[PDB]
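> Before I ask anything, let me first share the structure, which is written out below as structure tokens.
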Amino acid sequence: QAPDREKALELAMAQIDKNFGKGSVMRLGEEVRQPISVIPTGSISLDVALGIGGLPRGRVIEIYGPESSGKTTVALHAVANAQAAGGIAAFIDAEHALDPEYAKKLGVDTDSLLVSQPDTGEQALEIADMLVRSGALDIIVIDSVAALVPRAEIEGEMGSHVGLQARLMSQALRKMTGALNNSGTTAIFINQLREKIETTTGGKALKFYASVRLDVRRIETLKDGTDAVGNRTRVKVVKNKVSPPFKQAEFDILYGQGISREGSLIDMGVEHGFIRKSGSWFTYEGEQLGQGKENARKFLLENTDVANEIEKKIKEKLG
């Protein structure tokens, strides 16, 4: 028909959102929505890529990717912010491999950070559930969906049987997915890659209960002239029930320092022209920044004023 077509796709599409909620049907192209809620991943890049400006609070988040790629650094950052704004974070640890030292250099108030170390993965989700039911937490993160062996396996007895990881998880995901929505506490899960670049670990559930899934994967070993300053991380938002999916952004995770704010201002500041590069010479309207990416950061690092002007500006150019 003559926008009769468009007019009942709209009717159709509309009821879908009604019947199954909003994220059900989207156009890779619309700008839709904007909650005054959202935790900043700490990368204007990743944020603008998430559409809403950060990890959507209330919904559940899964960050997966190969070892030594970023995941934690992100979540640790994600925690750091939601914390810097009055909220308290709880870290359910089953990988026994955290480093307050790093976390702190990122922004985390470890001191006020709740750390838990379950014995069985079945007890870990309970502690992450009742903890989230008090409605005191803002951001909560289970480190390693893959490290939640069931009370069984860790004991031998009960069962060469099996559906337990993916069960012990679905059990708690459905149960916990509910509260998160009510409580408004965003939950992060660091998952893995057993090879990958896999298909679940016990996933199936998390793959569906999750409202945003990030495919963190290290792309290039950042050179520092000397030997190394960090890494170039690429993140593919492969599922985004809150804004459109399939976007992606990159950032620099400098060793012992974390995701670089300044560095991301450059990248954006140029891909959005607010910063003209004159051939290794990055210049901000008139006055030049510096001579060399890290030369330009150095500058943005010590000059909050301008740097913010760009951050502010880059945001103004999008929202």
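Going by Swiss-Prot, the residues shown for chain A are 4-162, 164-201, 209-330, listed in order.
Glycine residues also receive a Cβ, built from the backbone N, Cα and C atoms like all the rest.
According to Swiss-Prot, the protein carries these features:
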type	residues	note
BINDING	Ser71, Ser72, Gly73, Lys74, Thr75, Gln196	phosphate binding site
BINDING	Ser71, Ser72, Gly73, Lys74, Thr75, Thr76, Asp102, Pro103, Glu104, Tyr105	ATP binding site
MUTAGEN	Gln196 to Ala, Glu or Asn	Loss of residue movement, loss of switch function in crystal structures
> Given that 7 residues are missing from the model between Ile201 and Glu209, what is the Cα-Cα distance between those two, in Å?
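In this entry the gap's Cα endpoints measure 8 Å apart.
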> Cα-Cα, whole number of Å: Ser71 (phosphate binding site) versus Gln196 (mutagenesis position)?
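Roughly 11 Å, rounded to the nearest whole number.
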> Find the one among the recorded positions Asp102, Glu104, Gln196 whose C-alpha lies closest to that of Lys74 (phosphate binding site).
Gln196
> Would you mind checking how many other C-beta atoms are within 10 angstroms of the C-beta on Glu104 (ATP binding site)?
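If we count other Cβ atoms within 10 Å of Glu104 (ATP binding site), we arrive at 10.
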> Count the other Cβ atoms sitting within 10 Å of the Cβ of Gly73 (phosphate binding site), across every protein chain shown.
25
> Measure from the Cβ of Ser71 (phosphate binding site) and count the other Cβ atoms within 10 Å, all protein chains considered.
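Here the count is 9.
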> Say you check the Cα of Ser72 (phosphate binding site) against those of the recorded positions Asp102, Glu104, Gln196; which is nearest?
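Checked the recorded positions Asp102, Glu104, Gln196; minimum Cα distance to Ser72 (phosphate binding site) goes to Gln196.
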> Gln196 (mutagenesis position): which of the binding-site residues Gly73, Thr75, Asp102, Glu104 have a C-alpha within 10 angstroms of it?
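Checking each Cα against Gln196 (mutagenesis position), there are no hits.
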> Other than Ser71, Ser72, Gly73, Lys74, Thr75, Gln196 themselves, what residues in this chain have Cβ atoms within 8 Å of the centroid of the phosphate site's Cβ atoms?
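Everything else in range on the chain: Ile66, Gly68, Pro69, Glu70, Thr76, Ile194, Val227.
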> If you pair up every Cα among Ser71, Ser72, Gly73, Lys74, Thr75, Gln196, the residues annotated as binding phosphate, what's the maximum separation in angstrom, rounded to an integer?
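Max span of the phosphate binding residues, Cα based, is 11 Å.
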> When you tally the Cβ atoms that lie within 10 Å of each candidate's Cβ, which of the recorded positions (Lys74, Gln196) has the highest tally?
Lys74
> Neighbour count, 10 Å Cβ-Cβ cut-off, for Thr75 (phosphate binding site): what number do you get?
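Taking every protein chain into account, the count is 24.
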